[PDB]
Amino acid sequence: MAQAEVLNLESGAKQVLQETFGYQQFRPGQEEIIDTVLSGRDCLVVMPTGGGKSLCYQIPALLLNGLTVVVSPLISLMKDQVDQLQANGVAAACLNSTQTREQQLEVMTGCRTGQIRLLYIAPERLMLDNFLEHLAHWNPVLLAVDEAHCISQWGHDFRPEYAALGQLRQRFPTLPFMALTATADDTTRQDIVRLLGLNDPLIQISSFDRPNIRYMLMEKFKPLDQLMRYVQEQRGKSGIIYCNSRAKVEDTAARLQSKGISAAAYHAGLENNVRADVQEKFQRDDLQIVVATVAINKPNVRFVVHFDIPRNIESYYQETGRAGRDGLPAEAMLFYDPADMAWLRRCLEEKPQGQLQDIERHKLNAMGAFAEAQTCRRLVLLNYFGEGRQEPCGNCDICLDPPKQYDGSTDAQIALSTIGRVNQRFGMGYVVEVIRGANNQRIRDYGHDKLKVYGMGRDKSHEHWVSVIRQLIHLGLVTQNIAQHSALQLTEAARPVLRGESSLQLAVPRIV
Ligand SMILES: Nc1ncnc2c1ncn2[C@@H]1O[C@H](COP(=O)(O)OP(=O)(O)OP(O)(O)=S)[C@@H](O)[C@@H]1O
Ligand SMILES: [Mn+2]
Ligand SMILES: [Mn+2]
Ligand SMILES: [Zn+2]
């Protein structure tokens, strides 16, 4: 009926939480979003991996009168929210181009007459065949954009069909909007807001730390043996192993099977009833292990293995973010080889030059720098999302075996002072040439040869300077700007090192 369930909205949220979704307390972020959403103020909600984002629009939808529309690109999961929501008495529905015309009209007719409270619609469907015009007669009280980084060319998963979502604000000037995402760095967060035309929204950015996940890496070397010994050492704990090919999945699954490990294969070339069996056997812990391509929200996954490295940190974060959703101790292990990053680079550098290849090259490079990190793996991930932190976690493979340290105060001011001195406009190599005092026309053309930093670092190698700055980006003192061609930029945390007010310990850069 689209009828508000409670009389007092304030105490309504937590009423519903407990009485309708059975939970006991709100997860930080959650109340503030929900109260803001009931108030009618636009929002951008950035909740970490499996942090509880759907509740943020489901609870307000249950407490308001009218139709809440939820847009999502994940057809075949949207359907599965519908059914569980219907299970719990919640009057949900979805509407995509994958339905039959008869079935789409029936969902239109329940929105028309207010038998549907919550409507999950694919982006493409929402802008086609004058849907907005019909949507305007159904008392629409709230539009939620899920997966909202998908509208940005700067994120890791731009989808062209979300583009047209920038028309809705204009069409629906009193319609409150919320934009939800679990994966979007600063640029992308900023872009989401601009493109959807969020009106002075509350921007709530939860933390990205999952502290119960330990991040590890293993340098490949007879990797199949390494992958079998790794699994063995898990001593029965549940897991997902990610591979980039259907034959890697299929073959690994068979080898595990052959050693008495209850392991199955998952990928697109399985039949819809077979995937769902796989998923369900995994959900209940009938299977220890699922070997898969990039396609289950199980709360108790103990380990996530990446056999091949992802093309970006965003993907690496969502994929490892599947382990340990119950909050108990879990682990992510990435098997890496520097040749694997030379492949991807080769692959990428003969795709059509331009804007898109750049966005892709910056994101690959930052994935590549995480893998070759000499700094806490958790700090790399948080400072990549803009959650600037300098305290090592103590629960990742670099922190379990720290690299030899040296006082880097002098190295860091040199590097921090060059970046500021060149007006924060230049990428890593140019800066490093200025630090080393190369004989470069470009340098002479900009007069950087005249600077006092020019050549202060000549006695150390290009790789030394590369590591220093990479350690500064990993620690949150320096960002690489993706919208300015990866220009090295200074953050507030640089201030005390840059002033000489505080010392800084860095790893002695590795000889490679
Ligand atoms: N306050 C809460 N207390 C307990 N369980 C909760 C709470 N909020 C949500 N849940 C659960 O948290 C889980 C995931 O929340 P979702 O919204 O489905 O994940 P998400 O944060 O949106 O995930 P990603 O990053 O997109 S994968 C589900 O088990 C629940 O609905
Ligand atoms: Mn409240
Ligand atoms: Mn979600
Ligand atoms: Zn650490």
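Indices start at 1 and increase along the chain as displayed.
Looking at the header, which is where the method is noted, we find X-ray crystallography, 2.5 Å.
Yeah, the Cβs are placed from backbone N, Cα and C, and that goes for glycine too.
What Swiss-Prot says about this protein:
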type    : residues                                               : note
BINDING : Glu10, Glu31, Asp35                                    : Mn(2+) binding site
BINDING : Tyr23, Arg27, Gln30, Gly50, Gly51, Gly52, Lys53, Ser54 : ATP binding site
DOMAIN  : 34-202                                                 : domain 'Helicase ATP-binding'
BINDING : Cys376, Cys393, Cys396, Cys399                         : Zn(2+) binding site
MUTAGEN : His485 to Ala (Swiss-Prot position 489)                : No change in DNA fork unwinding
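All chains included, 16 other C-beta atoms sit within 10 angstroms of the C-beta of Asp35 (Mn(2+) binding site). Neighbours of the Zn(2+) site: apart from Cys376, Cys393, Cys396, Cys399, residues of the same chain with C-beta atoms within 8 angstroms of the site's C-beta centroid are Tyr215, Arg377, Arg378, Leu379, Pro392, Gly394, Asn395, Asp397, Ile398, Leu400. Only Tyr23, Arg27, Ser54, in sequence order, out of the binding-site residues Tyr23, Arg27, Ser54, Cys376 have a CB under 6 Å from ligand 1. A Cβ distance below 6 Å to any atom of ligand 4 is met, among the recorded positions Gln30, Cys376, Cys393, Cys396, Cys399, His485, by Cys376, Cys393, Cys396, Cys399. Sequence-distant contacts of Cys393 (Zn(2+) binding site), defined by Cβ-Cβ distance under 8 angstroms and a gap of at least six in the same chain, are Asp209, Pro211, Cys376, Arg377, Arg378, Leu379, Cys399. A distance of 37 Å separates the Cα atom of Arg27 (ATP binding site) from that of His485 (mutagenesis position).
Spanning 4 unmodelled residues, the gap from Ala295 to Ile296 amounts to 9 Å when taken between Cα atoms. Note: the CA-CA distance between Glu10 (Mn(2+) binding site) and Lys53 (ATP binding site) rounds to 19 Å. Taking CA atoms as the reference points, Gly52 (ATP binding site) and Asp35 (Mn(2+) binding site) are 15 Å apart. By neighbour count, meaning other C-beta atoms within 10 Å, the densest spot among the recorded positions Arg27, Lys53, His485 is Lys53. Across the fold, the C-alpha of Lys53 (ATP binding site) and the C-alpha of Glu31 (Mn(2+) binding site) stand 11 Å from each other.
Less than 6 Å separates the Cβ from ligand 3 in the case of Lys53, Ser54, drawn from the binding-site residues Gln30, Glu31, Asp35, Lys53, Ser54, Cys376 in sequence order. DSSP assigns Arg27 (ATP binding site) to coil in the three-state reduction, outside any helix or strand.
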